[PDB]
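Okay, structure first, notes after.
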Amino acid sequence: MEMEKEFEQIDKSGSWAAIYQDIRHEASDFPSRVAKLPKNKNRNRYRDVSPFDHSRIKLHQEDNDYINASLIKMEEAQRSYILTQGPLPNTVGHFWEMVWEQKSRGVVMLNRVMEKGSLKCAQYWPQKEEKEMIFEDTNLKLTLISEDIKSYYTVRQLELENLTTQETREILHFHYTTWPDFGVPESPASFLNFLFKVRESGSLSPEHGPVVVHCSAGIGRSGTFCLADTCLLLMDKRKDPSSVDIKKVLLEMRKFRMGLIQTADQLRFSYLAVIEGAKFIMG
Ligand SMILES: COc1cc(C(=O)O)cc(OC)c1OC
């Protein structure tokens, strides 16, 4: 049933919680044995957050292929995304190796390095042109080319170098800066404006490798990001954009990664973004 009618009635009523919980109860339960090996212990930021074996990204490394990252593949909607945790001090190098092997064009970041007085991730990119970073473990180098600072987001151009072969690769870093410490944004406009810019650069397009998106854990914030985009897209694609059911798309995405969207609030945000979003691509 029509999204807005649905959202109007879930609100009126107060039921966001009920609905979130039902999604939670029917979500897929696939194994995660590799994440759990003992040898893979410093490569995981949260214990209740793992990547399924069947959809995890392997590092092209002969000694430890393990990384906390997942490939979400949406069939109908012709889109692929990689969702992953914020890098830890020992995985910084692995992070950048995946970007390279996966042939990604963009990197989407939805958190701040420090939120609520605590560290949420490592400072994994260089902050001055002349102050480059070196990934000894992975034989890669990272260089800051340009910065463009905005009110609600920051975009950075980055250059990766195979030390090995002197090969280079230009990467695009999209950093959403203003998700609040507590809660959800009031209005979705800014996040939507941030999506479209992501879209506009080609970073989600098929002639490139899949886009890498992270927050802290890689599932709440990050899940909102792609849920909203997929849906928007389906709405342009189908005959009746009124059939797209957000709850179904989410359960689907979750066949690929656990816990996409972490709170009822977060689910309701998701709706708003989609409703407003569509206002644009139906006019
Ligand atoms: C309501 O169901 C569908 C409707 C449309 C459409 O084009 O309206 C496309 C679909 O995907 C193939 C559907 O999924 C089964």
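Header entry for method reads X-ray crystallography, 2.1 Å.
Each Cβ is built from the backbone N, Cα and C atoms, and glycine gets one as well.
Taken residue by residue with DSSP, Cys215 (mutagenesis position) is part of neither helix nor strand, so it is coil. Annotated active site, phosphocysteine intermediate per Swiss-Prot: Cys215, in sequence order.
Within the same chain, residues at least 6 positions away in sequence whose Cβ sits under 8 Å from that of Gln262 (substrate binding site) are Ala217, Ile219, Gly220, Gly223. The substrate binding site annotation in Swiss-Prot covers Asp181, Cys215, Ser216, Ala217, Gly218, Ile219, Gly220, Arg221, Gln262.
Record note (Swiss-Prot), mutagenesis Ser50 to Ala or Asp: No phosphorylation. The unchanged residue is displayed. The Cβ neighbour count for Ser50 (mutagenesis position), using a 10 Å radius and every protein chain shown, is 23.
Here Swiss-Prot describes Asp181 to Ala as a published mutagenesis experiment; the accompanying note says: Substrate-trapping mutant. Residue environment of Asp181 (mutagenesis position) contains 8 other Cβ atoms, counted within 10 Å of its Cβ in all protein chains.
The mutagenesis experiment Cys215 to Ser is recorded by Swiss-Prot, whose note states: Catalytically inactive mutant; abolishes sulfhydration.
For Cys215 (mutagenesis position) paired with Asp181 (mutagenesis position), the C-alpha to C-alpha distance reads 12 Å. Taking the binding-site residues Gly218, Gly220 in turn, the residue surrounded by the fewest other Cβ atoms inside 10 Å of its Cβ turns out to be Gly220. Across the recorded positions listed here (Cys215, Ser216), the residue whose Cβ sits among the most other Cβ atoms within 10 Å is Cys215. In the three-state DSSP scheme, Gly220 (substrate binding site) falls into the coil class. Put simply, the two farthest-apart Cα atoms among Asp181, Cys215, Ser216, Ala217, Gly218, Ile219, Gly220, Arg221, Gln262, the recorded binders of substrate, are 16 Å from each other.
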